[PDB]
Protein chains: 2
Amino acid sequence: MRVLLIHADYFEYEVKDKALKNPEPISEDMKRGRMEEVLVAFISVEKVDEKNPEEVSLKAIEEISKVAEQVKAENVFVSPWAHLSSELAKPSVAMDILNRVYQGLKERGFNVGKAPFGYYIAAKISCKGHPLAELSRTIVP
Amino acid sequence: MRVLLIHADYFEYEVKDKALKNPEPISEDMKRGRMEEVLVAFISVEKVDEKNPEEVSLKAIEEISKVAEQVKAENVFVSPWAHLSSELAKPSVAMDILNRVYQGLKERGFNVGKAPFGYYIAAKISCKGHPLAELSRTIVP
């Protein structure tokens, strides 16, 4: 798993076309979402993660939590992101892990948001620019 | 070299604190910059690139150009980005390659902008959300 963490003033997205034939279904109100003062977690689930969904999820939960605690973000957003890796996991594994990370961050106490899987999405973000505002982490079994 | 390419409605940045003791010097007017309808090129220069600055630069020039031509972006922005790699090049090599890529994109005919090296930078971006709007490429000797 590869993750890019961005401490942001705001992050807003709008779902555009489907990238998969059968993407994640969504209500009208899940097409757009916005959070402020938010640690955005751009997550690229890999093939190698298929071997241990739960361990990988637990590490990602913890690595993301630490940074959010260190930067004093109460809000966290989980986004799927095909763009930190070339060996990517099949969608079942990807959605599995993305939901596990989403749930475990809720369990830690953050106000957590997410984006639907399997779509092209427009987004806008304002990146803060302090020293810990942009971090990347690599997570394996 | 690792590159993330983002086709954007706009990209605006503001230089904040120095990340290096001796960063790239800049006039007042280089502290902020904005472009619209722009292919932003987030570039992470690696250790392995120290071996062939010019080849690596030529490939990056071409890979970026193709995408800009394919997405019909006349504007290209080159940003240094420490966040696509763990084995990063020393700053001399990094600035060397970043300037070569900047110059060669000017030679191709794009209106090209860049950001200063060696600073923490705040930025905002609106990502387009069509299928080719977010691409990553890996470039080696």
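Recorded method is X-ray crystallography, 2.4 Å.
Note: Cβ is positioned from N, Cα and C throughout, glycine not excepted.
Among the mutagenesis experiments that Swiss-Prot reports, A:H83 to A is described with the note: Isolated domain has decreased to no deacylation of mischarged L-seryl-tRNA(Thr). Deacylates correctly charged glycyl-tRNA(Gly). When secondary structure is read from DSSP and collapsed to three states, A:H83 (mutagenesis position) falls in the coil class.
In the three-state DSSP reading, A:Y120 (mutagenesis position) counts as strand. According to Swiss-Prot, the mutagenesis experiment A:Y120 to A carries this note: Isolated domain has nearly wild-type deacylation of mischarged L-seryl-tRNA(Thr), no longer binds L-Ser or L-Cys. No activity on threonyl-tRNA(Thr). Same results; when associated with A-134.
Of all Cβ atoms in the shown protein chains, 20 besides its own fall within 10 Å of the Cβ of A:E134 (mutagenesis position). The mutagenesis experiment A:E134 to A is recorded by Swiss-Prot, whose note states: Isolated domain has nearly wild-type deacylation of mischarged L-seryl-tRNA(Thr). No activity on L-threonyl-tRNA(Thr). Same results; when associated with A-120.
Annotated pair A:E134 (mutagenesis position) and A:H83 (mutagenesis position), C-alpha to C-alpha distance, rounded: 16 Å.
Of all the Cβ atoms in the protein chains shown, 17 others lie within 10 Å of the Cβ of A:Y120 (mutagenesis position). Taking Cβ-Cβ distances under 8 Å and a sequence separation of 6 or more, the neighbours of A:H83 (mutagenesis position) in its chain are A:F42, A:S44.
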